[PDB]
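Colleague: One structure, pasted below without further comment.
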Amino acid sequence: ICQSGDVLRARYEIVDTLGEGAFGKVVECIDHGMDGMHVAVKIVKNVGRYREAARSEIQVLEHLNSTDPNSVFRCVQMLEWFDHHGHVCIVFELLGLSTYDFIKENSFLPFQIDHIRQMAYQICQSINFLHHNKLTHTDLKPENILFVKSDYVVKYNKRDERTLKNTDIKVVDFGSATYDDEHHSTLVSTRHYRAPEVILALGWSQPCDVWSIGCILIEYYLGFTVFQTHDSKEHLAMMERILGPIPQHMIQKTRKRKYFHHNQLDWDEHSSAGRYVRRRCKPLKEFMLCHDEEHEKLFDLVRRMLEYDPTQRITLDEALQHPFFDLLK
Ligand SMILES: O=C(O)c1ccc2c(c1)nc(Nc1cccc(Cl)c1)c1ccncc12
C-alpha cells in the first residue's frame, strides 16, 4: 500500500512521509524516471467519498495547469496522476513547509509586517486568479499556503529565531474548490477560517475566500489562531468581540435560529466560555503590536476582508490595489 522504499508507477520511490490527513498521505518520492529529482505525491485512501472527490480535485488542477501552465498565479503544479490499486495518486512539485508549520517550528513567532505584505500580495493574486476563473477555493488556511523553499537563517536573539531567505508561496489543496455554476456545499472551510455567511448558512461564493485570507493575515501578524473554538455560537461571539455586532439583515436572513434571541446573539459574556472569549479576543485595532502607518494600513485591509456582509466585503481586485501594497510598487 504505502512503504518507505515502495515504488509507484515503476518510477516514484517513497523515501519520507511529509504529512497525513483524513484523505490519506502526502509523501516525498525520488523520481527515477527524471534522473533522481524529488517530488511530492498525494496518496488518497480507498474510501469511495475521497476517491470521487480526488477526481474533482484532479479536474481543477488540470484546469489551473491549462489556464496557467507556468504558475504565474502561484497555484501548485500537478505533474501527473494515476491509480495505484484503488488509491488515487497525485504527483506534485516538491515545496517547502506550510506557512503554519514554519510559525510552529519558529516558537510560534509572527511574521514581520514586510514578509506579511509580500505573502499577502501573492495570496491575493493567486486567489484572485481563481475568482476570475469562476472558482472559489473554500478552504484557505495557513496549512494550505506553502513556501516554495523553506530555507532559513538562524539568528541568536530568548534564544534561536528564524528568518526566510525567500517568502514566495504556493497555494495547495484544491479538493474543495467549487465553480460558480456547480452545487455548493452547505458547510465549507476549516472552522477557524470560516466566514459568517457559511456559519449562518446564507449561501456563499467568492467572498468567503476573502474572509479566510483576512483570518490568515491576522494569524501571520500575531502568530496564533484568532478564532480558537469548536463551537459556532462561540465563534460568532468571537467575531462580535473583535468586529462589533453582526448586521441585523443577516440575523433576519438566517435559518439558524438557535444562535439568536430577539435578533441578538444568544451569548452570555459572564460564563466560563464567555470569559474564554474575552481573554482570547478584543476589538480588532487593539491587536496592533506597533502603531505605525503601515500597520494601520494592514489593519484597514484586514477589517475590509472581515466585513460581515459578503456583498460588501472587499473583493480581491480591490484588495490588490490597497494602500498597504503601495510599498511593493
Ligand atoms: O493537497 C495538495 O494539493 C498538496 C500539494 C502539495 C503538497 C501538499 C499538498 N502537502 C505537502 N505537505 C503536507 C504537510 C502537512 C500535511 C500534509 Cl497531508 C501534507 C507538501 C509538501 C511538500 N511539497 C508539496 C506538498
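Residue numbering for chain A follows Swiss-Prot; the residues present correspond to positions 148-304, 308-479, in that order.
We read in the header that X-ray crystallography, 2.5 Å was used to get this structure.
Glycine is no exception: its Cβ is also placed from the backbone N, Cα and C atoms.
Feature list, courtesy of Swiss-Prot:
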- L165, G166, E167, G168, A169, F170, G171, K172, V173, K189: ATP binding site (BINDING)
- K189 to R: Loss of function (MUTAGEN)
- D286: active site, proton acceptor (ACT_SITE)
Colleague: Reported as an integer number of Å, what is the Cα distance between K189 (mutagenesis position) and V173 (ATP binding site)?
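Modeller: Cα of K189 (mutagenesis position) to Cα of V173 (ATP binding site) measures 4 Å after rounding.
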Colleague: Any idea what the Cα distance is from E167 (ATP binding site) over to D286 (active site, proton acceptor), rounded to a whole Å?
Modeller: 17
Colleague: Other Cβ atoms within 10 Å is the metric here; tell me which of the recorded positions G171, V173, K189 scores highest.
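Modeller: That would be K189, with the highest Cβ count within 10 Å.
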Colleague: Here are the recorded positions: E167, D286. Which has the lowest count of other Cβ atoms within 10 Å?
Modeller: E167
Colleague: Which residues, in sequence order, are found in the same chain with Cβ within 8 Å of the centroid defined by the Cβ atoms of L165, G166, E167, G168, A169, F170, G171, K172, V173, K189 at the ATP site, excluding those residues themselves?
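Modeller: Nearby residues not in the site list: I190.
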Colleague: Measuring Cα to Cα, how far is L165 (ATP binding site) from the residue listed as 'active site, proton acceptor' in Å?
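Modeller: With the alpha carbons as reference points, the distance is 20 Å.
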Colleague: For ligand 1, which among the recorded positions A169, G171, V173, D286 have a CB under 6 Å from it?
Modeller: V173
Colleague: Per 10 Å Cβ neighbour count, which of the binding-site residues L165, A169 ranks highest?
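Modeller: It comes out as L165.
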